[PDB]
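Just below is one structure, and these are the notes that go with it.
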Amino acid sequence: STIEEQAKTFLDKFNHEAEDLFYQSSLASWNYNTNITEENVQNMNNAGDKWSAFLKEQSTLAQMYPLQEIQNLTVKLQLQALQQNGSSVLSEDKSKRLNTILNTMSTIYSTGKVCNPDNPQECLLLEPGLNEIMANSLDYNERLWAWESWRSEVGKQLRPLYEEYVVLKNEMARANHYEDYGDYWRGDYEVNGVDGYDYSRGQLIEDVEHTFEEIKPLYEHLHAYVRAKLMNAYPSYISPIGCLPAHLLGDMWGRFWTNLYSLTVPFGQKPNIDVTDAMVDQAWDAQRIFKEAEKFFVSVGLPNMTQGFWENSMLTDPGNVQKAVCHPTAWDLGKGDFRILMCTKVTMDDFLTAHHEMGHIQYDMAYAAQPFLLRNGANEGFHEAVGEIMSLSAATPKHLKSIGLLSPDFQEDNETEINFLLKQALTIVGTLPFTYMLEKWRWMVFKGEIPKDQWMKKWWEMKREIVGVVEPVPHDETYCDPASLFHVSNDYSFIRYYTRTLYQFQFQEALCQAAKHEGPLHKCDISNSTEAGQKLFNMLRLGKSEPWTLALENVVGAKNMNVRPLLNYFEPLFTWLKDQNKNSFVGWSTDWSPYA
Amino acid sequence: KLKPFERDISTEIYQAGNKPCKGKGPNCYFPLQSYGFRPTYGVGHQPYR
Ligand SMILES: *[C@@H]1O[C@H](CO)[C@@H](O[C@@H]2O[C@H](CO)[C@@H](O[C@@H]3O[C@H](CO[C@H]4O[C@H](CO)[C@@H](O)[C@H](O)[C@@H]4O)[C@@H](O)[C@H](O[C@H]4O[C@H](CO)[C@@H](O)[C@H](O)[C@@H]4O)[C@@H]3O)[C@H](O)[C@H]2NC(C)=O)[C@H](O)[C@H]1NC(C)=O
Ligand SMILES: *[C@@H]1O[C@H](CO)[C@@H](O[C@@H]2O[C@H](CO)[C@@H](O[C@@H]3O[C@H](CO)[C@@H](O)[C@H](O)[C@@H]3O)[C@H](O)[C@H]2NC(C)=O)[C@H](O)[C@H]1NC(C)=O
Ligand SMILES: *[C@@H]1O[C@H](CO)[C@@H](O)[C@H](O)[C@H]1NC(C)=O
Ligand SMILES: *[C@@H]1O[C@H](CO)[C@@H](O)[C@H](O)[C@H]1NC(C)=O
Ligand SMILES: *[C@@H]1O[C@H](CO)[C@@H](O)[C@H](O)[C@H]1NC(C)=O
């Protein structure tokens, strides 16, 4: 034989073993999730440990295969991933310290709490009441104090841990050949070895900056409109032309502006699409919702769910002594097994979440025969975009009218459509500039350009300059404001959602164009469009065997991410915001400070 | 490839690489492998008479 044959046989053996081992680990984790017992915990821990040990030993053995004698361009990528993912370069003490830091961060974030002053008799965690207080309470002073207390009790105690973690990550990057930890994170989208499709790790920063610059007018118009609306509620606490406080965003972290939709609704008198009432009146249960979702997936040409999925996916929680997590998740165990774990209720939001999970499962079902190492998408945002486009297509009123839950006599006009577009904007675009700002801040903290003793000062400068939101109460270097977020606490890439939005909007526009859809873009459906389904399935089967640029071009015909679909989807909303902001100043004033 | 009416069953050491793997070592596996017929398993691991 030759080196190529040896590598192919080794990869096949590793894939066959890893499929079974990962299936066992995922099955144990699913048993723990749907049946929380000590034995299930022990089994899941043992399965995960054995899977990790198998990955480590396989990666260690794979280091004997050079990457300069492969002409398949698929075996080489798999071997490189095996060598770089399951193997370790840091010393034992460094890895132990990093794992200890991660465990401490997870424990402190999971059980974080703060409560009323001068009364430690009773206190509540962030999840039970603090989110409810931030999303429902209208008291400016209490919300400001709660935000300040949470930041003080999180960042002050997380600053040493975050510093140690980032120093260890910088040490790991120094041991590596990449520029820094942020460079390593950006290298996920890097494509090499192909002429005409090569990519660079540093291009992502410039692309994200360009997209943010393009989206700047829409976001600044939205911020000006929100400030003008809030001026009628908190005129003294909010400057008429200044920056909104960070604790008036409807949530602790200020990620999403959806919680303020009810307070600042442009038109509260227009009728709303209430499918929950029709679902309740017509006895629409979880079984019927799942059947309708399967029917919709069949209509777009995707194959129906089989008996294995139905008997493996839980629908409703058994309850009583049995307790399970209600976080909606989709399971990809391999071996032709896929499960959905979610607590489902009769709401439109739960319908959208169910469509999201079903789209993710269908995406996971598109590489059943592909190798285990190739059973994944080229880009981390493609999976989320595929999961979300089905929900976006189902969320349109056309499908609701077709099913019959929406009244056939319902009408659509300027006001309702503008309100829907503004709700979608507050849901999606409300975090995209925040996403860019936080990803850039993580890039700087990983690279180390910003001095550590100036980390907080640069964070405040970025918040006052790019975000356009002024801090109600400042913090010195003793605090760590970003550490209060889940993504920063678990050290996850904070660019997935920004790319996912563009990918899903490009896919939606391309499928609407392929479906010969007519009328405004935001009222489009692909329920009876099989050409769009075939175009999507062309990208679905590619997986990691093809570059992400080629996969995107096969659907939308673009060599890079574009925000033009996003801008076009909200063009009437942009015009309405421009018309409304005639007498409202647009921009952020850095000199002004609420704290004198 | 086999021959008509064959009963080849052997968990012997497969010659996967170029080296004469008469014993054991790296890139040395076995051709015959366990199936694992599971009722939960669907396509690829289902019994057929
Ligand atoms: C190299 O080795 C690493 C591990 O050492 C592998 O990394 C794993 O990759 C998979 C897929 O790429 C990851 O699975 C996805 O993780 C995402 C991360 O989210 C985290 O946070 C959420 C809470 O917000 C948790 O629920 C989640 O478990 C993660 O901890 C998830 O967001 C993804 O969920 C999405 O898809 C599912 C369907 O699968 C939907 O149900 C969800 O709603 C959501 O849309 C998904 O779970 C996995 O987390 C990675 N592991 C780690 C430790 O990060 C690489 O794959 C491997 N590379 C190879 C082999 O080439
Ligand atoms: C890179 O390595 C992969 C893995 O071996 C190669 O894929 C293999 O390609 C051959 C054809 O070139 C496939 O053979 C198939 O045989 C059936 C008959 O059983 C026939 O109907 C098919 O049309 C096909 O010819 C083989 O199954 C396939 N193996 C895998 C695991 O996918 C690939 O060709 C290599 N690439 C290069 C450039 O060498
Ligand atoms: C959960 O596990 C226990 C013990 O393994 C078992 O008795 C029980 O039937 C399982 N299911 C539920 C719903 O409790
Ligand atoms: C899937 O769903 C049902 C199963 O009987 C059927 O009506 C439908 O035609 C099926 N479609 C496909 C593509 O299998
Ligand atoms: C109202 O609808 C008309 C369609 O005839 C459109 O031209 C106009 O821009 C809409 N107004 C707003 C504020 O969107």
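Following Swiss-Prot, chain A shows residues 19-614, kept in their order.
We read in the header that electron microscopy, 2.8 Å was used to get this structure.
Using N, Cα and C of the backbone, Cβ positions are placed for all residues, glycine too.
Annotation source Swiss-Prot lists chloride binding site at A:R169, A:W477, A:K481. Sequence-distant neighbours of A:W477 (chloride binding site): residues of the same chain at least 6 apart with a C-beta under 8 Å from its C-beta are A:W459, A:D499, A:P500.
Among the features that Swiss-Prot reports, substrate binding site is placed at A:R273, A:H345, A:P346, A:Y515, with the record citing a curator's inference. Sequence-distant neighbours of A:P346 (substrate binding site) (same chain, six or more apart, CB under 8 Å from its CB) are A:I358, A:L359, A:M360, A:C361, A:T371, A:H374, A:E375, listed in sequence order. In the three-state DSSP reading, A:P346 (substrate binding site) counts as coil.
A simple way to gauge crowding: the CB of A:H378 (Zn(2+) binding site) has 23 other CB atoms within 10 angstroms, across all the protein chains here. Per Swiss-Prot, the feature Zn(2+) binding site maps to A:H374, A:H378, A:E402; the stated evidence is experimental evidence.
Taken from Swiss-Prot, the feature domain 'Peptidase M2' covers A:19-607.
There are 13 other Cβ atoms within 10 Å of the Cβ belonging to A:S19 (mutagenesis position). Annotation of the mutagenesis experiment A:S19 to P in Swiss-Prot: Increases slightly the interaction with RBD domain of SARS-CoV-2 spike protein.
Here the residue is the original one, while Swiss-Prot reports the published mutagenesis A:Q24 to T with the comment Increases slightly the interaction with RBD domain of SARS-CoV-2 spike protein. DSSP assigns A:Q24 (mutagenesis position) to a helix in the three-state reduction.
Record note (Swiss-Prot) on the mutagenesis of A:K353 to H, A or D: Abolishes interaction with SARS-CoV spike glycoprotein. The local packing around A:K353 (mutagenesis position), expressed as other Cβ atoms within 10 Å of its Cβ over all shown chains, amounts to 23.
Counting every protein chain shown, 22 other Cβ atoms lie within 10 Å of the Cβ of A:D355 (mutagenesis position). Under the DSSP three-state reduction, A:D355 (mutagenesis position) is assigned to strand. According to Swiss-Prot, the mutagenesis experiment A:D355 to A carries the following note: Strongly inhibits interaction with SARS-CoV spike glycoprotein.
Listed in Swiss-Prot as a mutagenesis experiment, A:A386 to L is described as follows: Increases slightly the interaction with RBD domain of SARS-CoV-2 spike protein. In sACE2.v2.2; increases interaction with RBD domain of SARS-CoV-2 spike protein; when associated with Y-27 and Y-330. Secondary structure at A:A386 (mutagenesis position), taken from DSSP and collapsed to helix, strand or coil, is coil.
Under the heading of mutagenesis, Swiss-Prot lists A:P389 to D and annotates it as follows: Increases very slightly the interaction with RBD domain of SARS-CoV-2 spike protein. If you draw a 10 Å sphere around the CB of A:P389 (mutagenesis position), it holds 20 other CB atoms from the protein chains shown.
Among the sequence features in Swiss-Prot, the mutagenesis site A:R393 to K is noted as follows: Increases very slightly the interaction with RBD domain of SARS-CoV-2 spike protein. Under the three-state DSSP scheme, A:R393 (mutagenesis position) falls in the coil class.
In this view, A:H505 (mutagenesis position) is surrounded by 18 other Cβ atoms within 10 Å of its Cβ, with every protein chain counted. For the published mutagenesis A:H505 to A, Swiss-Prot gives the following note: Complete loss of enzyme activity.
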Exercise for the section: List only the single closest residue to A:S19 (mutagenesis position), chosen from the binding-site residues A:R169, A:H345, A:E402 by CA-CA distance. Expected result: A:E402
Exercise for the section: For the recorded positions A:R169, A:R273, A:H345, A:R393, A:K481, work out the Cβ neighbour count at 10 Å and name the residue with the minimum. Expected result: A:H345
Problem - Euclidean distance between Cα atoms of A:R273 (substrate binding site) and A:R169 (chloride binding site), Å - result: 15
Handout entry: Of all listed recorded positions, namely A:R169, A:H345, A:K481, A:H505, A:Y515, those lying near chain B with CB under 8 A
Key = none
Exercise for the section: Compute the centroid of the Cβ atoms of A:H374, A:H378, A:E402, then list the same-chain residues not in that set whose Cβ lies within 8 Å of it, in sequence order, for the Zn(2+) site. Expected result: A:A348, A:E375, A:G377, A:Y381, A:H401, A:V404, A:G405, A:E406, A:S409
Exercise for the section: Measure from the Cα of A:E402 (Zn(2+) binding site) to the Cα of every one of the mutagenesis positions A:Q24, A:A386, A:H505, then give the nearest. Expected result: A:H505
Problem - Annotated recorded positions A:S19, A:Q24, A:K353, A:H378, filtered by Cβ under 6 Å to ligand 1 - result: A:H378
Problem - A:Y515 (substrate binding site) in three-state DSSP notation - result: helix
